[PDB]
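Contents: one structure, followed by commentary.
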Amino acid sequence: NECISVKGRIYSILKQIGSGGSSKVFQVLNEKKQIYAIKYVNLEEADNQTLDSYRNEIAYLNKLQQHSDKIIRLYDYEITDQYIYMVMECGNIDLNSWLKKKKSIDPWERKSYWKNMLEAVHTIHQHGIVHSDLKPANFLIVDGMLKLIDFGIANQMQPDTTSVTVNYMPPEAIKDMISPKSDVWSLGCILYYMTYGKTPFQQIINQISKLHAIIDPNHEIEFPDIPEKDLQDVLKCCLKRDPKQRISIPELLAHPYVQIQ
Ligand SMILES: COc1cc(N2CCCC2=O)ccc1Nc1nc(NC2CCOCC2)c2c(C#N)c[nH]c2n1
Ligand SMILES: [Mg+2]
Ligand SMILES: [Mg+2]
């Protein structure tokens, strides 16, 4: 019967979904035995860089959810000098965990998840954010939909277990040692994974030349023919290494793959 109070109301902790650095996310019930997610950040030690990333996340989450229901909802929050509590709509599960168990995706459901992710990413681009590190873990499944959680700022957390990648990074991020085009690359890797059941360079299991493969022009990604050729076309347009020739989000929204059927 571990509990959390937040701006008046009490919540029972059903379990800890995940953790990350100084954060924790709990699946909880309110007094009306309704389910929610609560994120907790122990601010006790945390530099002004960490503090500000979390303050920025909360502001954008509060702003953005008026413009799109593909952004996870922030219902209430409590913030002091010691801690943060955020009450949010709780997802059934994150998309990474969900992919890693499913055999094969229903084609109409892949198309629908795809529209969901485009809308969400589109929404954050309109308000001046480039995620830059998109991956399946950033999307939750709720009400048969995909909703975005992470904005790039704030430290990513990891699902917890009761025991004890880089496949999505855009090429121009590797050569950065970054624009809305970088999120379309990462979205194409997810859709590609949803189509061919595998990430473009998911087999180059050694990292340094996984990276090398990604930035290498005369390394070619394979697009086996498939029934839905509009989907073959989406993937080929997303996965162009040259950012300036890569398809954009506004264009992807006008594409037959999302507009027909
Ligand atoms: C039942 O609930 C869930 C369960 C699971 N998993 C993962 C595998 C095993 C399992 O059962 C994953 C997500 C949810 N639902 C959920 N998860 C959130 N954070 C997770 C933090 C760890 O990495 C993935 C996301 C938030 C969030 C934030 N921040 C605001 N709402 C949220 N809803
Ligand atoms: Mg068990
Ligand atoms: Mg295990």
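We number chain A the same way Swiss-Prot does; the residues here are 515-678, 686-698, 711-794, in that order.
Cβ atoms are placed via backbone N, Cα and C, with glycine included.
Marked as ATP binding site by Swiss-Prot on the basis of sequence analysis: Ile531, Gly532, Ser533, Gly534, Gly535, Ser536, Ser537, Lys538, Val539, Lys553. The active site, proton acceptor annotation in Swiss-Prot covers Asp647. Quoted from Swiss-Prot, the note on the mutagenesis of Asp664 to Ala is: Loss of kinase activity. Listed in Swiss-Prot is the mutagenesis experiment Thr686 to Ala, annotated as follows: Loss of kinase activity.
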Binding-site residues considered: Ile531, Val539; fewest surrounding Cβ atoms within 10 Å belongs to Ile531
In this structure, the one of the binding-site residues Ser533, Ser537 whose CB has the fewest other CB atoms within 10 Å is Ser533
CB neighbours within 10 A of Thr686 (mutagenesis position), counting all protein chains shown, number 12
Between the two most distant Cα atoms of the ATP-binding residues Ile531, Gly532, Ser533, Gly534, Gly535, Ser536, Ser537, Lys538, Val539, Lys553, the distance in Å is 14
Distance in Å, whole number, Cα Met698 to Cα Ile711 over 12 unmodelled residues, equals 12
Across every protein chain in view, the count of C-beta atoms other than its own within 10 A of the C-beta of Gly535 (ATP binding site) is 14
Flanks of unmodelled region: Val678 and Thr686, 7 residues missing; rounded Cα separation in Å is 20
For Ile531 (ATP binding site), the closest of the recorded positions by C-alpha position, picking from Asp647, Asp664, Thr686, is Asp664
Filtered by Cβ distance under 6 Å to ligand 1, the recorded positions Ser533, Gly535, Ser537, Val539, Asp647, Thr686 reduce to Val539
Same-chain shell around ATP excluding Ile531, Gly532, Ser533, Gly534, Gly535, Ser536, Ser537, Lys538, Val539, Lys553, C-beta within 8 angstroms of the CB centroid, reads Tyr554, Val555, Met671
Same-chain residues at least 6 apart in sequence with Cβ under 8 Å of the Cβ of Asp664 (mutagenesis position), in sequence order, are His645, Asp647, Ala651, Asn652, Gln670
Rounded to a whole number of Å, the separation of the Cα atoms of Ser537 (ATP binding site) and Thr686 (mutagenesis position) comes to 20
